[PDB]
Amino acid sequence: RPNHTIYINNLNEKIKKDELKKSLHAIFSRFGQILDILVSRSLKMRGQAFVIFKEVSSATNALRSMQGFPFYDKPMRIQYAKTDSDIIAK
RNA sequence: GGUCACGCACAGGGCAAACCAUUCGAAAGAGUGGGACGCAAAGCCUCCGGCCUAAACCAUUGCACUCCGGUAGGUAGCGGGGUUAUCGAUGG
Ligand SMILES: Nc1nc2c(ncn2[C@@H]2O[C@@H]3COP(=O)(O)O[C@H]4[C@@H](O)[C@H](n5cnc6c(=O)[nH]c(N)nc65)O[C@@H]4COP(=O)(O)O[C@H]3[C@H]2O)c(=O)[nH]1
Ligand SMILES: [Mg+2]
Ligand SMILES: [Mg+2]
């Protein structure tokens, strides 16, 4: 069930999108070349983030290394992406 | 002459985008002064659609790459609608 993208939920929702990406990017750049980080704060898509990696191995690396990680007072709930991104599926 | 539409003007004007200064605001943004991009209602009003904001409240653990909660505020120079008003092409 591995994927280029990893799905994080259970995040402090009152963190601004602009800032939020960077906070993850600094934490997650260390595993591979991140193509893009998708973050929204709409009713459905808040408190959660998608991180797209260059390598699938790098997404696996990030997943098994930081599960439950205390991030903004909250544990990081990471799981694989069920479906790839529109930028990958091509 | 009203009145209701119309804008090809005349004459008298009026308002003031951006930007800057300053104040308020969490922000969008607004106030004031300077400034003029434009505007025949660019006068005034959030009732209706859009767009902008997200500090606090309230709900949501939620799988996206169209965008989307209530709540609240903003935009009348985003339309729509409302309401008042000016000049008057041998004007219609
Ligand atoms: N008195 C009067 N005259 C009218 C009216 N409608 C049309 N006109 C005449 O027609 C010209 C052009 O009007 P416009 O195409 O709406 O274009 C206008 C308009 O967009 C703008 N403007 C001037 N005054 C006002 C105003 O009080 N309100 C608004 N919204 N726009 C204005 O400047 C442009 C040129 O205006 P002008 O040099 O005065 O020249 C005007 C004026 O001579 C009206 O309701 N009243
Ligand atoms: Mg004139
Ligand atoms: Mg509205």
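The numbers used for chain A are those of Swiss-Prot, and the residues that appear cover 7-96, in sequence.
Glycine too: its Cβ is placed from the backbone N, Cα and C atoms.
When secondary structure is read from DSSP and collapsed to three states, A:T11 (mutagenesis position) falls in the strand class. Taking the Cβ of A:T11 (mutagenesis position) as centre and 10 Å as the limit, one finds 22 other Cβ atoms among all the protein chains shown. For the mutagenesis of A:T11 to V, Swiss-Prot gives this note: Abolishes RNA binding. The structure shown keeps the original residue.
Here the residue is the original one, but Swiss-Prot notes a mutagenesis experiment at this spot, A:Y13 to F: Substantially reduces RNA binding. A:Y13 (mutagenesis position) counts 16 other C-beta atoms within 10 Å of its own C-beta, drawing on all protein chains shown.
The local packing around A:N15 (mutagenesis position), expressed as other Cβ atoms within 10 Å of its Cβ over all shown chains, amounts to 13. For the mutagenesis of A:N15 to V, Swiss-Prot gives this note: Abolishes RNA binding. The structure shown keeps the original residue.
While the structure shown retains the original residue, Swiss-Prot records the mutagenesis experiment A:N16 to V with this note: Substantially reduces RNA binding. The Cβ of A:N16 (mutagenesis position) has 14 neighbouring Cβ atoms from other residues within 10 Å, across all protein chains displayed.
A:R52 to Q appears in Swiss-Prot as a mutagenesis experiment; the accompanying note says: Abolishes RNA binding. Here A:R52 (mutagenesis position) comes close to A:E19, A:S46: these same-chain residues lie at least six apart in sequence, with C-beta atoms under 8 angstroms from its C-beta.
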